[PDB]
Amino acid sequence: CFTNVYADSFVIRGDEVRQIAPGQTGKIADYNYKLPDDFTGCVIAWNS
Amino acid sequence: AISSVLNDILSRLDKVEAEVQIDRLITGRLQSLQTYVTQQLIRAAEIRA
């Protein structure tokens, strides 16, 4: 169980998924979506 | 670890990787003081006697 929960929703290139993971670098990891150094949570991605 | 200097880690690696090097340096430097202080505690038991 969880204290609070959120679903952050957006679309990217299929290669940029590696950048979403916490502690990365590349424009997606740096200028638009940064996950914190203790990111407790999951990344869910699929070609749409 | 990659260096004996803290900034020669940080100015090269990034946050999650410096955290891996620096934990190697902390583990061993903390072990160095637990050793020094243990030596001095045994050596204190001599200078007391």
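Chain B residue numbers are taken from Swiss-Prot; in order, the displayed residues are 972-1020.
So this one's electron microscopy, 4.3 Å, going by the header.
In case you wondered, yes, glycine gets a Cβ from its N, Cα and C as well.
These come from Swiss-Prot:
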type	residues	note
VARIANT	B:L981 to F	In strain: Omicron/BA.1
VARIANT	B:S982 to A	In strain: Alpha/B.1.1.7
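Taking the Cβ of B:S982 (variant position) as centre and 10 Å as the limit, one finds 9 other Cβ atoms among all the protein chains shown. Sequence-distant contacts of B:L981 (variant position), defined as residues of its own chain at least six apart whose C-beta falls under 8 angstroms from its C-beta, comprise B:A989. In the three-state DSSP scheme, B:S982 (variant position) falls into the coil class.
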